[PDB]
Amino acid sequence: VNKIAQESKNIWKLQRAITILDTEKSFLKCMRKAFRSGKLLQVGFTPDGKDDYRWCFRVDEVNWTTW
Amino acid sequence: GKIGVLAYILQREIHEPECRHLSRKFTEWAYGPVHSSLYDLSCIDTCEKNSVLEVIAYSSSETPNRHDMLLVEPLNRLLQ
Amino acid sequence: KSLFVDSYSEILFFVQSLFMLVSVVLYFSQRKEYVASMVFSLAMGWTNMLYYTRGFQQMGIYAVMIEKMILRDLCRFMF
Amino acid sequence: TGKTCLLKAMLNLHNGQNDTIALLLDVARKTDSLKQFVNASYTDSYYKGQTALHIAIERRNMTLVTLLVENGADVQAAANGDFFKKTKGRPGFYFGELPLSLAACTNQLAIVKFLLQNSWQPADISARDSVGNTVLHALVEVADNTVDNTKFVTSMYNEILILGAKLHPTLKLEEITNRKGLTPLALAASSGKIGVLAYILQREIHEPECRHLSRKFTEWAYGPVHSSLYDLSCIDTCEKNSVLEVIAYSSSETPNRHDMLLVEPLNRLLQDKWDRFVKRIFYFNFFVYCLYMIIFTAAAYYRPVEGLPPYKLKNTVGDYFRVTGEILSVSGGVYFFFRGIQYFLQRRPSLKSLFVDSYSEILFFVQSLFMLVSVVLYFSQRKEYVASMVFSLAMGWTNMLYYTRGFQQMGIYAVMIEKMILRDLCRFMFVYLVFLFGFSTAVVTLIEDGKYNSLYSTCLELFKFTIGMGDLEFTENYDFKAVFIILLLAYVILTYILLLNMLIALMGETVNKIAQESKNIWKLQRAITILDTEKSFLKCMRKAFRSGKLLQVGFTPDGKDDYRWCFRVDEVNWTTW
Amino acid sequence: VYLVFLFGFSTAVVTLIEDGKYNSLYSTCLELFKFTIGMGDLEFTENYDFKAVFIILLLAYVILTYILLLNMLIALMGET
Ligand SMILES: CCCCCCCCCCCCC(=O)O[C@@H](COC(=O)CCC)COP(=O)(O)O[C@H]1[C@H](O)[C@@H](O)[C@@H](O)[C@@H](O)[C@@H]1O
Ligand SMILES: CCCCCCCCCCCCC(=O)O[C@@H](COC(=O)CCC)COP(=O)(O)O[C@H]1[C@H](O)[C@@H](O)[C@@H](O)[C@@H](O)[C@@H]1O
């Protein structure tokens, strides 16, 4: 038990990930809300004049250094 | 199971002209110490065949770091 | 080999169902031994309840620890 | 949104420069007027109140700050839009809404000093935002107990105090309260900002005309030895938010509520209070409770065995003693009942703090409830009162462990018992009960027309394995003996060999990790005991107020002298002669 | 701690019992002690009413002393 704590957390997270993927693959209801994060424009400037919408996922962060 | 390369790619941010579009991590706003980043998630959440989540989850049990790869930041937050 | 070194829960649920089906066959085969099958399935069914401890962080991690104890320490000790 | 061209230009700076800003300001001057232009601000509910000065500060552009202030910008413009509120469910950044608090919250000391000591419009250092929080309150808010954050927050807090004293010697910044009545010290204590609290409580300022601001003073220092003094104002006692009261009666969600009492003056003060005042009272309370439980045990043990209570009192000594003990036991039950109600009413727990914390008061209340139910059944002519009474009796004896606090060795042991029950026994009992019920159902299904053949008897019979009494051949009323024995062996292996030994391993793992947490929790438990004792006190005793009214500096900002009830701590150092 | 638990539940059980073979603080104290050494009968008497109360008391005692406290003692001695 002293040695498998982190391994146990990792395996649990993997087991939950498998459950999630099976649920989203089955879904029994033609639900599209399983597709998360929203179709946002990251740059809006591809190598050509077009804009790129890339389904990005938002993460807030706070840092008190490197002002 | 090349966790290092995966960790690099998923949060790659390129600060120069004509190579911004190559990034997969973008910073939208940053007021003070607070800033809101955006991860790409193309071919992570869903795609034609090889979604990264599908590839890791349905790995063959011999991949070296199949347990650790999900600790990479955007994947952990996305699964939660 | 991947069939047995990994995906234990699929095996256990499948074996539960196998015992159930053998129970049905014996039941309609006019053998009392269907009871012998049924109880085994019943026992396994309740132990397979632990499959659902995932989704609960404390209990899921605990269940993984139980799994690993069975595979490593209980196996060596029992031999 | 309502943003003007100036605000658009300010949000687009190239290496901190944008020449069109001075162009727009000069044009505004020459057109009609500037004061409305330079104070233009957003109107939408998200960025409401944001103005160019805020943008200058957050961009860390000194030049624009100086220019905008010079041109008559409002240094008291409050940005109270939704992005500038706490609002845990939305993104944003709280900083106190004011340019001075914004400068302080972003580690920009030069801008703070300029805003305070500019020629055109100096900032009001005592100003308060919509929440009532002034700069010091905001600085407490932005703390998160991390090293790099805490360093600058403590430093800026120090510097703002120095500047406030120099500019307004008669102003007492730390005495300002927000809408909640909290001073920055009380706010730091309530919110668990242990770093800032540790800074404040032992603050020492070595310079003339700022000595009075310190809270740690050195009276004499002969050689390596020197005797320091801690202020203890608003720690030991005050109007509302005593620091000890704030920490002890925290809502259990405060991050560092266990750690905050490790701060030196608090720990020494609590120990002094204990030894001087509370130790004797607590021991006496323990003695009284022991007498109560002995009397209750004696009353219950000698209950009559005839049917149909209540029972006629026999004119004999033993029955007089029995009914006397019964009356006293019911009295004590009522006492703990009303104490539980009083605790609930005074603390008003929000139905989660009622269960996730304060287990002792719940247990004593439950004991008293069982006593009252016992009385009701007793006079209701039901023998079932016995069923109630015994539970109360059992709980009463186990509640004796409540008094293991106040003993350093035993209280830690009691805390570890609590943690074992809450973590490891709960997880084990869930899994064990799943296995037990599953195999019980299997075995009782196999058994037919036997003595057992029933869920209760088979469950108990399998449970006997856990206590080392499993028969392993308790019945033959089945067919397929091989199936029966296989089930029992599998149950034994899975539960007895694996799970109990795994429980031992996990308890060993847990004990290795909760040593310091146990010391902190025990210290907190004893602190709560001390505060309750000094709060009730039943005699109007003034010895509870410790440390003695000493003169610290004797030189306030005016010629008055300061008597601050300081607490003396003697210390030695064999370095830095 | 163990003696507090033992005495508390002994007094509870001997209170519940009436006019039995045990019906005495010593006999019940010894009988509950037998659980600690792995010899607890768990049905040592029926001289009561309220069987559910009796069995609930014994199970609570067993859980608190045998399962919790003894394993806790082992863990603490390991730390020591
Ligand atoms: C007569 C009665 C006999 C019953 C005997 C059985 C008792 C336990 C029953 C409890 C049920 C728990 C369960 O359902 O199975 C547990 C483990 O079961 C065992 O330990 C079998 C011991 C044989 C988790 O199974 P899982 O599918 O998650 O396997 C994990 C992969 O998924 C994951 O990707 C990783 O590769 C990870 O390394 C894998 O483990
Ligand atoms: C039929 C018979 C059954 C008896 C069942 C019960 C047996 C145990 C009886 C032992 C009595 C010990 C006791 O009297 O209670 C112990 C806790 O024991 C339990 O775990 C009860 C589980 C229910 C201390 O409770 P405490 O009030 O100190 O809670 C702490 C706060 O005070 C502190 O400020 C912190 O917030 C900390 O996080 C809190 O924990």
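All chain C residue numbers match Swiss-Prot; in order, they span 504-582.
Even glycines carry a Cβ here, placed using N, Cα and C.
Experimental mutagenesis at this site is recorded by Swiss-Prot as C:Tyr511 to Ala, annotated: Loss of sensitivity to capsaicin. Taken residue by residue with DSSP, C:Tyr511 (mutagenesis position) is part of a helix.
Sequence annotations record features per position, and here Swiss-Prot assigns resiniferatoxin binding site to C:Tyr511, C:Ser512, C:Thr550, C:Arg557.
Within its own chain, C:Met547 (mutagenesis position) has C:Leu515, C:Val518, C:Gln519, C:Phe522 as residues 6 or more apart in sequence whose C-beta sits under 8 angstroms from its own. Quoting Swiss-Prot on the mutagenesis of C:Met547 to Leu: Reduces binding to resiniferatoxin.
Among the mutagenesis entries in Swiss-Prot is C:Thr550 to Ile, noted as: Reduces sensitivity to capsaicin 10-fold; no effect on sensitivity to resiniferatoxin. Reduces binding to resiniferatoxin. All protein chains shown were included, and the count of other CB atoms within 10 Å of the CB of C:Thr550 (mutagenesis position) stands at 18.
The DSSP secondary structure for C:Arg557 (resiniferatoxin binding site) is coil. In sequence order, the recorded positions from C:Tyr511, C:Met547, C:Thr550, C:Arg557 that place a Cβ under 8 angstroms from a chain A Cβ are C:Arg557.
Close to C:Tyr511 (mutagenesis position) in the fold, though at least 6 residues off in sequence, lie C:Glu570, each with a CB less than 8 Å from its CB. Neighbour counts of Cβ atoms within 10 Å were taken for the binding-site residues C:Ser512, C:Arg557; the minimum is at C:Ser512. The record gives C:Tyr511, C:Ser512, C:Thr550, C:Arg557 for resiniferatoxin. Within 8 Å of the mean position of their Cβ atoms, the other Cβ atoms in that chain belong to C:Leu515, C:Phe516, C:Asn551, C:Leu553, C:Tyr554, C:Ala566, C:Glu570. Listed recorded positions: C:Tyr511, C:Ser512, C:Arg557. Those with a CB atom under 6 Å from ligand 1: C:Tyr511, C:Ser512. Looking at the residues that bind resiniferatoxin per the record, C:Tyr511, C:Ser512, C:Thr550, C:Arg557, the two CA atoms farthest apart are separated by 14 Å.
Separation of the C-alpha atoms of C:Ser512 (resiniferatoxin binding site) and C:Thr550 (mutagenesis position): 11 Å, rounded to the nearest whole number. When the C-beta distance to chain D is held to under 8 angstroms, the recorded positions C:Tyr511, C:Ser512, C:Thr550, C:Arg557 reduce to C:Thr550, listed in sequence order.
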